[PDB]
Amino acid sequence: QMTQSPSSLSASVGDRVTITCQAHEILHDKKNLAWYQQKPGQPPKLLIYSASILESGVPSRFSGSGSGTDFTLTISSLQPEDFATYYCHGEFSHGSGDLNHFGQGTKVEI
Amino acid sequence: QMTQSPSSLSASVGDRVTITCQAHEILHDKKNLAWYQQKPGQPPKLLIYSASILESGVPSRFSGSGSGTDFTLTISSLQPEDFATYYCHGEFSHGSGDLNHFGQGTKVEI
Amino acid sequence: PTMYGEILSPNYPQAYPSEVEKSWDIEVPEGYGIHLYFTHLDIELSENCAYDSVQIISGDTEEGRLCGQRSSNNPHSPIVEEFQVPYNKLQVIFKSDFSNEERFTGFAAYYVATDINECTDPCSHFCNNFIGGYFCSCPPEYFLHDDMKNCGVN
Amino acid sequence: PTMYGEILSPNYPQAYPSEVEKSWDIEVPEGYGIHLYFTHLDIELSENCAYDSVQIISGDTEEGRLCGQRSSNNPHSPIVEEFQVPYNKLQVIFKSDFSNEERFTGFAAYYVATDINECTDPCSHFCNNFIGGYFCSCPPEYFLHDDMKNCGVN
Amino acid sequence: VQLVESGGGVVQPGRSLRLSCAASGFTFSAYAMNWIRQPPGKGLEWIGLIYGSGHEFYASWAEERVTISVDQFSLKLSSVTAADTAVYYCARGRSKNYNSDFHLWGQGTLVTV
Amino acid sequence: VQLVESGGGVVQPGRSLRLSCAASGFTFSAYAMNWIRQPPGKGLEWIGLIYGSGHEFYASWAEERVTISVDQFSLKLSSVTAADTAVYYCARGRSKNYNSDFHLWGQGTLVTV
Ligand SMILES: [Ca+2]
Ligand SMILES: [Ca+2]
Ligand SMILES: [Ca+2]
Ligand SMILES: [Ca+2]
């Protein structure tokens, strides 16, 4: 229903990270894609919603880019607190399979 | 709350059976006592309610009586289908223990 | 029509008189049902309530017939019996026979007008319920016709 | 005071004009709240709705402020956003700034009067709610005083 | 009218007991609704009720261990002991705010521990 | 606003699984309410939702053997295999009839089989 690339990514502190999510169908309201960050032993934390809107308290290095079916999460500068697993989440209109779906995930390590 | 006497009773077909129940308090509406008949493997069947009113379909040999504390079930003629276990059930006004309470039971055998 | 009311037996809350036949007509406005609930019941008990009774009657139908002495065992509610009809008209008939030696004190009941949910219980696209009626609405492309029931494009 | 109504964006269902300030005052009778629900929302999105917005205000307190494009994913309910206030007065203010280049089509909302449950949300013994008010009742031999609130023994 | 129960089986001691009952021909919001149980070879034992208005009341032996819910009519009993094995019945009262008798019973689900 | 889940533990295979969640700060009837799960070492997997008006929708893998109910917010899973071992989360959507994101998550109950 939606595929997230890559499965993993290794980068040093201070470089740019790009994570792509491709949905097979058009999202509900065309942009209902959220980005979450999860750490071991913790629930996921919402970083981005509506494919471009940062949630309150999220640093400005995180950024979202949106299209009809292809979306991108960008980290403009890595930080020690940015190494976690990242998830895209899509909401789909009724009759298009499941209402909500999560991407596979992308673990970031130094 | 409810004391049913006797615990058991043996009689032949065609005799009179008397089963007493004592509530030790005043029942809700002074008369909320029901009599049930149960056979093995089956749920109980309501015979009498309001301490005197026979339920529809119950033979006329079954009879009920009693004042605020002492109540009586009477079978004026035993029948082969009258050998079962019998229960008194009392409803009590709120604030005086449990709302509903069953008697111990009385098994009737030939 | 009326939004709420009360029905009490004759001589309430004292004992009702004997050989008494009384009637009450409940009317609420259109678009409303009736919820009639009894908070007091103290009437001579008989088989099929054939001596003293309260009859709750709809159009050519008997919603209920009450007799005997009952009260609620719920501490949070005084309602003994209740009826909910999706009509704006109801009748209550109290009947008492020759003898009231035991001094039963009759009944106390109250009724209110309830709202009919016409959408749950009429529109091509969208039904919006409101107290006393309903209206029909359409997606941004369609317009309502003159019958106020069906929607179509322009 | 009405029991229901509709509020549409200027030029609805087409694109709303630019540099527009419109207001609507919702009034329902006393004893009623207001349930205002939007079935259409297509407005220029901005941070904190600083350019184009719909403000829902009750008694100089902002109940809500909406912008952006949204619709329901519920097949049954078309409601995008909704507000339920216990007051009988509301205000809706639509603001559109200098340029509506993308041709957003505004909003469509509906409101109905809801009943206030004065007993759940006033009587010594028994509170009976009805559409548009309430009354007080008490067990037999308890008479209501002149304030219609307190009952006592005769 | 009819009542059918389900959820009867074998449960390890200390674990959870959940039973459910479905009506047929009437709504659960108009009558007082009761859970009763009967240990094998023993008499009937009233567990609890919820009135039509929606107020739940319990027996003294179960006021801290039992929660009774309406939706469906479900009974939830914790810390299940070898004394909790019984045929569990669902019953319906005569009116909304009182019982006065149980005329409509279920069929009874046997629960073993 | 806060969500807390309960019901985690060890369940023998084949036996049913029941999980509960309680809110504090909001009512469950104004937001779309979601059950999600995560197997140990695997990614997030959406189970189902109930909308604010009240409408249960499920994932394809869970349409038949899952029931999600509101009252609390409870999830009931039928015959349970070793693949059902997971940390179960409750989540809340942005509005009544859509999600668009999950900003308020629970804490997650680990369920072992
Ligand atoms: Ca008389
Ligand atoms: Ca209506
Ligand atoms: Ca503009
Ligand atoms: Ca009112």
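In order, the residues displayed for chain C correspond to 17-137, 142-174 in Swiss-Prot numbering, which applies throughout.
Note: Cβ is positioned from N, Cα and C throughout, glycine not excepted.
Taken from Swiss-Prot as is:
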type: BINDING; residues: C:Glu60, C:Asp68, C:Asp113; note: Ca(2+) 1 binding site
type: BINDING; residues: C:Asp131, C:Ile132, C:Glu134, C:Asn149, C:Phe150, C:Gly153; note: Ca(2+) 2 binding site
type: MUTAGEN; residues: C:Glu35 to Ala; note: Does not affect association with the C1Q subcomplex
type: MUTAGEN; residues: C:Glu60 to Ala; note: Slightly decreased association with the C1Q subcomplex
type: MUTAGEN; residues: C:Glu63 to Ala; note: Does not affect association with the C1Q subcomplex
type: MUTAGEN; residues: C:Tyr67 to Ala; note: Does not affect association with the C1Q subcomplex
type: MUTAGEN; residues: C:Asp113 to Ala; note: Slightly decreased association with the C1Q subcomplex
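All features noted in Swiss-Prot, drawn onto the structure.
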{"residue": "C:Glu35", "record": "mutagenesis position", "Cβ within 10 Å": "10"}
{"residue": "C:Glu60", "record": "mutagenesis position", "Cβ within 10 Å": "20"}
{"residue": "C:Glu63", "record": "mutagenesis position", "Cβ within 10 Å": "8"}
{"residue": "C:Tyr67", "record": "mutagenesis position", "Cβ within 10 Å": "16"}
{"residue": "C:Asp68", "record": "Ca(2+) 1 binding site", "Cβ within 10 Å": "24"}
{"residue": "C:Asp113", "record": "mutagenesis position", "Cβ within 10 Å": "14"}
{"residue": "C:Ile132", "record": "Ca(2+) 2 binding site", "Cβ within 10 Å": "20"}
{"residue": "C:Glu134", "record": "Ca(2+) 2 binding site", "Cβ within 10 Å": "16"}
{"residue": "C:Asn149", "record": "Ca(2+) 2 binding site", "Cβ within 10 Å": "19"}
{"residue": "C:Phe150", "record": "Ca(2+) 2 binding site", "Cβ within 10 Å": "21"}
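Within 8 A of the CB centroid of the Ca(2+) 1 site residues C:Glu60, C:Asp68, C:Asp113, the other residues of that chain are C:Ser34, C:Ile59, C:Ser62, C:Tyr67, C:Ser69, C:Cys83, C:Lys111, C:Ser112, C:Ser115, C:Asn116, C:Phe120.
In sequence order, C:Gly47, C:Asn133, C:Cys135, C:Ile151, C:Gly152, C:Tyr154 are the same-chain residues whose CB sits within 8 A of the CB centroid of C:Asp131, C:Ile132, C:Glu134, C:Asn149, C:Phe150, C:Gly153, the residues recorded for Ca(2+) 2 being left out. For the pair C:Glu134 (Ca(2+) 2 binding site) and C:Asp68 (Ca(2+) 1 binding site), the Cα-Cα distance reads 38 Å. Taking CA atoms as the reference points, C:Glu60 (mutagenesis position) and C:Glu35 (mutagenesis position) are 13 Å apart. Annotated pair C:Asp113 (mutagenesis position) and C:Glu63 (mutagenesis position), C-alpha to C-alpha distance, rounded: 14 Å.
Between C:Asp137 and C:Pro142, the deposited coordinates omit 4 residues, leaving a Cα-to-Cα distance of 9 Å across the break. Among the recorded positions C:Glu63, C:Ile132, C:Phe150, the ones whose Cβ sits under 8 Å from a Cβ of chain D are, in sequence order, C:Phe150.
Here the Cβ of C:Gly153 (Ca(2+) 2 binding site) has 15 other Cβ atoms within 10 Å, regardless of which shown protein chain they belong to.
In this structure, C:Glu60, C:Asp113 are the recorded positions from C:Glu35, C:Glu60, C:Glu63, C:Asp113, C:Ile132 whose C-beta falls under 6 Å of some atom of ligand 1. Checking the recorded positions C:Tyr67, C:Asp113, C:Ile132, C:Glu134, C:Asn149 against ligand 2, the ones with a C-beta less than 6 Å from an atom of that molecule are C:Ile132, C:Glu134, C:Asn149.
Counting only same-chain residues at least 6 apart in sequence, those with a Cβ under 8 Å from the Cβ of C:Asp131 (Ca(2+) 2 binding site) are C:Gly47, C:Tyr48, C:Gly49, C:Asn149, C:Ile151, C:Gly152. In this structure, C:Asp131 (Ca(2+) 2 binding site) is part of a beta strand by DSSP. Ranked by CA distance from C:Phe150 (Ca(2+) 2 binding site), the recorded positions C:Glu35, C:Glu63, C:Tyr67, C:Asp68 have C:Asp68 at the top as the closest. Considering only the recorded positions C:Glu35, C:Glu63, C:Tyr67, C:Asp68, C:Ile132 (Ca(2+) 2 binding site) has C:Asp68 as its nearest partner by CA-CA distance. Under the three-state DSSP scheme, C:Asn149 (Ca(2+) 2 binding site) falls in the strand class.
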